[PDB]
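Chemist: Below you'll find the structure I mean.
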Amino acid sequence: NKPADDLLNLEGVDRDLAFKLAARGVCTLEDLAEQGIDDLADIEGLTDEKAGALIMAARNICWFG
Amino acid sequence: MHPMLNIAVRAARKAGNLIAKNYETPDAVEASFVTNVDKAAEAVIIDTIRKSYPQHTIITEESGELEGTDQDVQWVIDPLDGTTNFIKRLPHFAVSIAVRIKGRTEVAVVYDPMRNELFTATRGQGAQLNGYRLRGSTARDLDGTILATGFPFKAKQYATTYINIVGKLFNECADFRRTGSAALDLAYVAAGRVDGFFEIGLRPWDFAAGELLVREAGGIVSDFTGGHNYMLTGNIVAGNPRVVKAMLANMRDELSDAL
Amino acid sequence: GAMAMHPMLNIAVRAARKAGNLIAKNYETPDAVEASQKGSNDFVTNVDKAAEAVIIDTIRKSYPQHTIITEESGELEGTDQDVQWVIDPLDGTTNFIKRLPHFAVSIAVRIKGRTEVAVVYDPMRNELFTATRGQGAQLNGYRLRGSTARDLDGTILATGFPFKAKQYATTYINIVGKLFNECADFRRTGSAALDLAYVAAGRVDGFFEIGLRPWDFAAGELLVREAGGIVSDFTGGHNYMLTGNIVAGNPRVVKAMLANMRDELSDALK
Ligand SMILES: [Mg+2]
Ligand SMILES: [Mg+2]
C-alpha cells in the first residue's frame with residue numbers, strides 16, 4: 001500500500017506521512033480531498049489543524065483546478 | 001449504548017411530547033398567547049441533562065451559553081427546529097441535541113415528534129433511523145438529484161447571490177426540496193431521502209447534530225469554499241463526496257463575484 | 001355535532017384509503033418496487049399501477065355507469081357522460097422512490113365539468129382532506145379556513161420547480177427572485193395535491209406552479225375554494241383549466257402575487 005506521486009509531492013507531506021495515509025487507503029491526492037478531518041485522527045505527529053490544511057489544499061488542486 | 005446518547009434521547013422525546021401536545025391547541029388563525037413552546041421545551045431538555053450531568057456546559061438559542069464547571073463537555077441544543085412551520089401547524093419540525101467533547105462532536109439526536117422518527121449517531125459507530133443503519137445516497141454526480149435547501153430569510157442582503165446559486169444548480173440537478181427544518185434536511189441527506197443540502201448563515205444549534213448524522217452515513221460536510229470553517233460561518237454544504245464536489249464546483253464562480 | 005356523508009364522497013374516501021394502504025405497505029417493504037422513466041426526471045412504478053387498479057375497481061362496483069380519467073389509462077368512457085372521476089393514484093412518485101414520506105392519492109368528481117366532491121389522502125400521516133361543493137372543506141373531520149394574510153409581508157409560498165419542462169427555467173427563477181423581494185420564504189415539498197391542501201388548511205399562505213396536469217389539481221382546487229380561496233392562471237384569468245399554470249390562495253394574497261409577477265411574465269406564460 002504505496003502513495004501516488006501527486007500525494008508525495010504535496011507541500012507539508014513528508015514521505016513518512018504519505019505512507020501512513022496510504023496505510024489507511026488514502027493513496028492519492030484525490031482520495032485525500034475526499035476525507036474529513038475525523039478520518040485523519042490519531043495519526044502520530046499530525047495535528048487536526050494540519051489535517052485540515054492538507055485536505056483543503058488537495059481540494060483546491062483537484063476540485064477547483 | 002453510549003450513556004450520553006441515552007440521556008440525549010430521553011431529553012429529545014420528553015421535549016417532543018410537550019411540543020406535540022401544544023400542536024393540538026388552537027393556532028393564531030383559529031384564536032384570531034403567553035406560552036413560549038420553544039422555551040418550555042428548552043426547560044424540559046435542560047432539566048433532563050442537569051439531573052444526570054450537573055457539571056456540563058449547555059448552549060441554546062433562547063439562553064446563550066450556560067457555563068458549567070466541566071467546560072470540556074458541551075450540549076448544543078435547538079429545542080424546536082422549524083418554528084414557522086409549528087406556528088402555521090405545518091407538521092414538519094424537530095428537536096436537535098448534539099454532545100461535543102474537547103471540540104469534537106461525539107453524540108447526535110434529531111427527533112421528529114409528529115412522525116415518531118428518531119435519528120441517532122455516535123462518532124465512529126454509524127447513524128440509524130429507529131434502529132436501522134443509514135448509508136446516504138448513491139448518486140455519482142448531480143444528474144437526476146434532489147437537493148434540499150433553505151432561503152436566507154434571516155439574511156436578505158444575500159438574496160441575489162442565493163437566487164443566482166439556485167438557478168445555476170437547477171441546470172445540473174433535477175429539483176429541490178424546501179422543508180422548513182435544517183435539522184431534518186440533514187437527517188434526510190443521511191437517509192438518502194434527498195441527495196444533498198446547502199444553506200447560508202445557519203447557527204451552530206441548527207446543524208450540530210445533523211452534520212454528524214451525515215458524516216456517520218458516509219458523507220462529508222464543508223463550508224461554501226470547501227474548507228472546514230462551517231462551525232464558524234454557518235454556510236453548509238453536505239452530501240456524499242461526489243455530490244459535494246459537484247455542488248462546490250458549480251457554485252464557485254458566483255461566490256467569487258460576491259466577495 | 002351530527003356527522004353526515006355525501007354518497008359519492010363516501011365512495012371516493014373508500015377508494016383513496018384502500019389505495020393509500022397498498023402504497024404504505026409497499027413503502028415499508030420496497031423489495032418489490034419497480035420504477036420506470038416516463039420522460040425527463042418523471043417516473044412511474046408498479047405501485048402506481050396497482051393503486052390505480054384498486055381505485056377503478058372500487059368506483060366501478062358502485063357506479064359502473066360513470067366515466068373515469070387517469071394519466072396512464074386515458075379516458076375510460078362510461079354510459080353516463082354527465083359524471084367524470086379524475087384520479088391521480090400516487091402524487092409524489094419521486095419522493096416515494098427515494099422513501100421521502102410525503103405523497104398522496106387524489107380523487108375529484110365532476111358533474112358537467114364542475115367539481116362536486118374532492119379527496120386528497122396522505123397515507124403516511126393518515127391525513128384525510130375532503131370537500132363538498134357548498135358545504136366546506138375538512139381535515140380529518142375538522143373544518144378548514146385558509147390563511148388570514150392580507151398581503152405578501154411575512155408569507156410562506158408553496159411552489160414546484162418546472163423539472164419536467166425546463167424550457168421555462170429562466171422565467172421561473174426570475175419569478176421566484178422577484179416574489180422573494182416581498183414574501184418571507186418558500187416551501188417545495190414534491191406533492192402538488194398536498195401543497196393545495198396545505199393552502200386550504202393555512203399551513204402555507206399561497207401556491208404557484210407552471211404546467212400541472214388536470215389530475216394534479218382537480219381535487220386540491222375544490223379544497224382551496226371551499227376554504228375561502230381562489231384559483232387563477234398567471235395573469236389572473238381562467239385559462240389554468242387548459243394550461244395548468246396555477247396560482248392559489250385567499251383573494252388578497254392572490255392579488256398581491258399577480259401584481260408582483262406581472263412584469264416578469266414571458267409570452268408563453270401570458
Ligand atoms: Mg429553534
Ligand atoms: Mg401520480
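Just so you know, the numbers here start at 1 and follow the chain as drawn.
If you're wondering, the header gives X-ray crystallography, 1.6 Å.
Every residue, even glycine, has its Cβ placed from backbone N, Cα and C.
Pulled from Swiss-Prot, these are the listed features:
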BINDING   C:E71, C:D88, C:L90  Mg(2+) binding site
BINDING   C:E71, C:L90, C:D91, C:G92, C:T93, C:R187, C:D216  substrate binding site
MUTAGEN   C:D91 to N (Swiss-Prot position 87)  Loss of IMPase activity, still complements dnaB121 helicase mutation
MUTAGEN   C:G177 to V (Swiss-Prot position 173)  No growth at 30 degrees Celsius, IMPase activity not inhibited by RNA polymerase (RNAP)
MUTAGEN   C:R187 to A (Swiss-Prot position 183)  Some growth at 30 degrees Celsius, greater IMPase activity, partially inhibited by RNAP
MUTAGEN   C:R188 to I (Swiss-Prot position 184)  No growth at 30 degrees Celsius, IMPase activity not inhibited by RNAP
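Are these features on the surface or tucked inside, and what are their neighbours?
Modeler: Cβ neighbour count for C:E71 (Mg(2+) binding site) (all protein chains, 10 Å cutoff from its Cβ): 16. Annotation note: C:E71 (Mg(2+) binding site) sits in a coil segment as assigned by DSSP.
Around C:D216 (substrate binding site), the same-chain residues at least 6 positions away in sequence with a Cβ under 8 Å from its Cβ are C:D88, C:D91, C:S106, C:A192, C:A193, C:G244.
C:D91 (mutagenesis position) falls within a strand when secondary structure is assigned with DSSP. Cβ neighbours within 10 Å of C:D91 (mutagenesis position), excluding its own Cβ and spanning all shown chains: 25.
The Cβ of C:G177 (mutagenesis position) lies under 8 Å from the Cβ of no residue that sits 6+ residues away along the same chain.
Mapped onto three states, the DSSP output places C:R187 (mutagenesis position) in strand. Non-local contacts of C:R187 (mutagenesis position) by the CB criterion (under 8 A, 6+ apart in sequence, same chain) comprise C:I156, C:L157, C:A158, C:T159, C:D195, C:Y198, C:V204.
Every protein chain shown contributes to the tally, and the Cβ of C:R188 (mutagenesis position) ends up with 20 other Cβ atoms within 10 Å.
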Chemist: Most Cβ neighbours within 10 Å: which of the binding-site residues C:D88, C:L90, C:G92, C:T93 is it?
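Modeler: By the 10 Å Cβ neighbour count, C:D88 comes out on top.
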Chemist: Which recorded positions of C:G92, C:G177, C:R187, C:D216 contact ligand 2 in the sense of C-beta under 6 Å?
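Modeler: None, by Cβ distance under 6 Å.
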Chemist: Measuring Cα to Cα, tell me the gap between C:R188 (mutagenesis position) and C:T93 (substrate binding site) in whole angstrom.
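Modeler: Cα of C:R188 (mutagenesis position) to Cα of C:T93 (substrate binding site) measures 15 Å after rounding.
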